[PDB]
Amino acid sequence: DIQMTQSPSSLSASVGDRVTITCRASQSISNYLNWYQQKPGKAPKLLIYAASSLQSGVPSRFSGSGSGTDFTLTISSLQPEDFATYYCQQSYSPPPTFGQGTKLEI
Amino acid sequence: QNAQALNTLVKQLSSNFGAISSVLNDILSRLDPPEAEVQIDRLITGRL
Amino acid sequence: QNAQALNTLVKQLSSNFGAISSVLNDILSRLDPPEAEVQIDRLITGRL
Amino acid sequence: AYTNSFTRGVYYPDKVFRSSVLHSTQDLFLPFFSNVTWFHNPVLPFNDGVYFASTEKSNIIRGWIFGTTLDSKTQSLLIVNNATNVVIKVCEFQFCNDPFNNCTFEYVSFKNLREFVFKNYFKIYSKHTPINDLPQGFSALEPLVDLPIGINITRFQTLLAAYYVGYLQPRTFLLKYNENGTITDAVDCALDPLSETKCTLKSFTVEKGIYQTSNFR
Amino acid sequence: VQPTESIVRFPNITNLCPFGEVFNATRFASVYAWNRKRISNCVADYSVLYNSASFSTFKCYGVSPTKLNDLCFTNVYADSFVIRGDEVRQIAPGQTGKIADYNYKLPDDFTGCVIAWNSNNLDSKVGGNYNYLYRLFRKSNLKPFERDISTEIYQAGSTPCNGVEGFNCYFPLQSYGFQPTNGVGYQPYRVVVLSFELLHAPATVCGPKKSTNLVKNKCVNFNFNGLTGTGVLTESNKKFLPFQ
Amino acid sequence: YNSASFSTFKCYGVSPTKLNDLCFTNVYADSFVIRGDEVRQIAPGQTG
Amino acid sequence: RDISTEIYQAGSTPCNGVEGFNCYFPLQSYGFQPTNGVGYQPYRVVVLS
Amino acid sequence: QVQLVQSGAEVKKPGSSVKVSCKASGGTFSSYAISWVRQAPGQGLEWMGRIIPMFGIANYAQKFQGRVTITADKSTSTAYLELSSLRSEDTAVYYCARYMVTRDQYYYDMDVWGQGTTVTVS
Amino acid sequence: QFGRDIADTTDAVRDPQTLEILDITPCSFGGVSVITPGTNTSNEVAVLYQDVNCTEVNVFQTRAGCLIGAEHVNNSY
Ligand SMILES: *[C@@H]1O[C@H](CO)[C@@H](O)[C@H](O)[C@H]1NC(C)=O
Ligand SMILES: *[C@@H]1O[C@H](CO)[C@@H](O)[C@H](O)[C@H]1NC(C)=O
Ligand SMILES: *[C@@H]1O[C@H](CO)[C@@H](O)[C@H](O)[C@H]1NC(C)=O
Ligand SMILES: *[C@@H]1O[C@H](CO)[C@@H](O)[C@H](O)[C@H]1NC(C)=O
Ligand SMILES: *[C@@H]1O[C@H](CO)[C@@H](O)[C@H](O)[C@H]1NC(C)=O
Ligand SMILES: *[C@@H]1O[C@H](CO)[C@@H](O)[C@H](O)[C@H]1NC(C)=O
Ligand SMILES: *[C@@H]1O[C@H](CO)[C@@H](O)[C@H](O)[C@H]1NC(C)=O
Ligand SMILES: *[C@@H]1O[C@H](CO)[C@@H](O)[C@H](O)[C@H]1NC(C)=O
Ligand SMILES: *[C@@H]1O[C@H](CO)[C@@H](O)[C@H](O)[C@H]1NC(C)=O
């Protein structure tokens, strides 16, 4: 059914700056998508669980500027913790496919 | 004809007519008087 | 007298006897089963 | 192989005494003159209930299994003769390909023909008679067991040699209770137009004439 | 001739009905897969259910609670399950909604008691109690008493599911979310539903006994196993077969 | 419902699947243009 | 529905119908350049009540 | 509420078959789905399959079907994975993650992840 | 759009798509009557489907209905 990709491959930034990341896929996804982060080898953590909705207990350091498909996530006042690798993932159909990820540098 | 008319009249005691049970002592054993009236009025209407 | 009796018996199918309609297939469409039995008991009691 | 049921497989349909009367009742019965698969081992379907009957010298039939699959991970039951008693269980037993666990419930209680009727909760009726290939005579089956076990059943198998199996179906039977309250004759109302006539006027002799039995539509 | 005396006869059943094992039960299976305990060969006290006052609903159909000890039943199916509080009236026979058409449809005409109480203090949980579930998708609404424990994926359009959830691809059931902080409509409630059975009158489930001796050859009112009338009882030549 | 072009089909007390056979005398419509990421603000019971 | 576009007061400063500090025009543009991200792009919308 | 805890790392051979496991802590498996994922070192995350401990029903992607199998017990709030034909490319960190398949008509929101198990060859 | 009989039974309709005109006739129904000699004499029976055409059910079409299991004979008793 759906292939995915995620862009750009990496970015460099400063603490407190604003930075934006994009999902892309073969099809309309009807906002059924999630976003995650990790430091390499650590357990990942979710930020956003739709095209835009922020998970409870995650701070307002993120927003999902997207709709339908090929979404974007923005960092909002970049934390040193946002040095993490970021992943998108479609939930629209099985298997719940992830993007290739992206890296932010401080 | 008279035997077949009476056996029709007596078998009509066994019919429910839309009451919970055609045995009148069931209704009186089971239900409080305000509920039993609604069921017994329905047996009375049928048997009458 | 016989044609008038049969035509009256057939005209009495269009009479609703205080039920919501005389078309029994409409009662079973526009009303839920537990209340449709109350409406059909009127049509049955009337037609019977 | 196949055989004619004749008039067999009537049983007392309720816990009620009646005498000198013809009573019309609707229930699962073996429909009259129905084909009865004849055997002399396999797992068979259990479509609603079964009339099972057999003949043996050494009491060759020892029991039965019933259930959804006759294997573990789903409910099943077994009935076995133990010489001193009849033993009944419901279990998740992983039955072999031809036998002769975790159980929810337990109970205990060729010149001869035995007859049994099994139907759902689970009920048993029985009879025993001499014989000399199923015989065309009439005899009603008395109940033995009325077990509240509530098992889902779609298949059954036999534990061991001639035996006969016939499926029950929903039928209306007219039943003749004699002066001693024994069922001594019956009419299957759906068998043929004469049997439908015997039912519509509730008698075993019908005098000559024309009788409206039913409405075609 | 008026009845001289009143007779009651029951069997030698002195053991009590196990109603504590469905009312006082640490586990009630949730609405998607409800419990059922078949009660037999035992004596109850259905007046205890109104002498005690912890219940929110104690609603009876085809029977009234007070005269009940005056009946005996073939069996009781004591059904048992746990719900949110507001939808408790869905159960009442035939009333339709999400719980009735996809979980616990009672029969059109019903001869039973529906009995319910707020359970928040024992079975609300700070994780939302996702052990307790209700079905809200099915390819058709069920028949009376029908149980279906299947959890395979449902579809609300053409979109093929192939055994996994997604857009238009639905897991059939969800939790009520029983946090201890809830409005009383969303708080958990225990429910049991006693379906009685009055068939050929072979009564094994009973009210409180207190039976009486026989009278013969004179007019009396009587009760045998809950079957009742007025008559001149006599010895008889009726050769009953042993099961009748 | 089956249009490829449609990007959002939220249903409020309704379904597209049951809509085609559903009869409605009066439920009006509106047309307008939006920045995609705030389209959620059309929905009931929220602020923005 | 509301087409009104006379100046809106946002403080003690008088507008006299004409814009300035705390004297604001009631409508703001979405600003749809082609070089905008997927959530920032224009979408056609229809609603049925 | 709950945190997932997971089996320690393994060093193996090509053509081997292998075992890993995950379980609840600070809570229990109250009918959540649980799922398994590969992190190949620095690549995108690859989903292996779904299981629900409450019902035992499970699914795999075609990339892992027959190569992998998974099981779980609600009796001890624990889930299990085994993999076969090791080291065509299978050197990776393996993670469980939960999601609430019985909470809303929305799915695969992997909100809590296991500690991670390395499986590798040396 | 539709037509009525003398007793207000509906008995014709337009097809709304091709505006041609259809009669409505009830689906055939009638009493099944069993002709029998006395059971003492025989268990053979014949069946009269009253007021139907035999195609819709020996076989014989009487003016009373389709008669089945009786042979028609010309010499009159
Ligand atoms: C029994 O089955 C045979 C075919 O095996 C068939 O010819 C016969 O008519 C059937 N008998 C009955 C009573 O249906
Ligand atoms: C009984 O078991 C069979 C096994 O194949 C199943 O198909 C059927 O749905 C079950 N019926 C009931 C009423 O449980
Ligand atoms: C009754 O049957 C069981 C079958 O397992 C057997 O173990 C038991 O010994 C039998 N009883 C007697 C007294 O033989
Ligand atoms: C055995 O019975 C228990 C009763 O709690 C049940 O949990 C289990 O699934 C059953 N196992 C088998 C193999 O029948
Ligand atoms: C009734 O039973 C008695 C034995 O108790 C027997 O003598 C009599 O012949 C029986 N009558 C009939 C009609 O079977
Ligand atoms: C629960 O158990 C206590 C102790 O027996 C009892 O007093 C209370 O009545 C019980 N609930 C019911 C159903 O009676
Ligand atoms: C008719 O049947 C009765 C009862 O069996 C019998 O008494 C009578 O002799 C029979 N008569 C003829 C002519 O068959
Ligand atoms: C209908 O009955 C008549 C005799 O009344 C017969 O001639 C005609 O062929 C029958 N029609 C059909 C369609 O069989
Ligand atoms: C009865 O009469 C008709 C008309 O003459 C003739 O066609 C038919 O063959 C006769 N049948 C018999 C059995 O005599």
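By Swiss-Prot numbering, chain E shows 320-563, in order.
Per the header of the entry, the method used was electron microscopy, 3.4 Å.
Positions of Cβ are set from backbone N, Cα and C atoms, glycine also.
Residues annotated as domain 'BetaCoV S1-CTD' in Swiss-Prot, with experimental evidence given as evidence: E:334-527.
Where Swiss-Prot documents E:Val483 to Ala as a mutagenesis experiment, the accompanying text is: Increased resistance to neutralizing antibodies. Counting every protein chain shown, the number of other Cβ atoms lying within 10 Å of the Cβ of E:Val483 (mutagenesis position) is 21.
Under DSSP, E:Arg346 (variant position) is assigned to coil, being neither helix nor strand in the three-state scheme. The Cβ neighbour count for E:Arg346 (variant position), using a 10 Å radius and every protein chain shown, is 10. Under the heading of natural variants, Swiss-Prot lists E:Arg346 to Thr and annotates it as follows: In strain: Omicron/BQ.1.1, Omicron/XBB.1.5, Omicron/EG.5.1.
Record note (Swiss-Prot), natural variant E:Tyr453 to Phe: In strain: B.1.1.298. The unchanged residue is displayed. When Cβ atoms from all protein chains are considered, those within 10 Å of E:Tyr453 (variant position) total 24, not counting its own. According to DSSP, E:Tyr453 (variant position) is assigned to a strand segment.
The natural variant E:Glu484 to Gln is recorded by Swiss-Prot, whose note states: In strain: Kappa/B.1.617.1. DSSP classifies E:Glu484 (variant position) as coil under the three-state reduction. All protein chains shown were included, and the count of other CB atoms within 10 Å of the CB of E:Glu484 (variant position) stands at 24.
For the natural variant E:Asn501 to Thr, Swiss-Prot gives this note: In strain: 19B/501T. The structure shown keeps the original residue. Secondary structure at E:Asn501 (variant position), as computed by DSSP, is coil. For E:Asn501 (variant position), applying a Cβ distance below 8 Å and a minimum sequence separation of six or more within one chain yields E:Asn439, E:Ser443.
In Swiss-Prot, a natural variant is listed as E:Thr547 to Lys, annotated with the note In strain: Omicron/BA.1. Long-range C-beta contacts of E:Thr547 (variant position), restricted to its own chain and to partners at least six residues apart, with a cutoff below 8 Å, comprise E:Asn540, E:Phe541.
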For the recorded positions E:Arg346, E:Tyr453, E:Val483, E:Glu484, E:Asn501, E:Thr547, which residues place their CB under 6 A from an atom of ligand 9?
none
I'm trying to understand the geometry here, so how far is the Cα atom of E:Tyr453 (variant position) from the Cα atom of E:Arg346 (variant position), in Å to the nearest whole number?
16
E:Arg346 (variant position) and E:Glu484 (variant position), distance between Cα atoms, whole Å:
29
Please report how many Å separate the Cα atom of E:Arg346 (variant position) from that of E:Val483 (mutagenesis position), as a whole number.
30
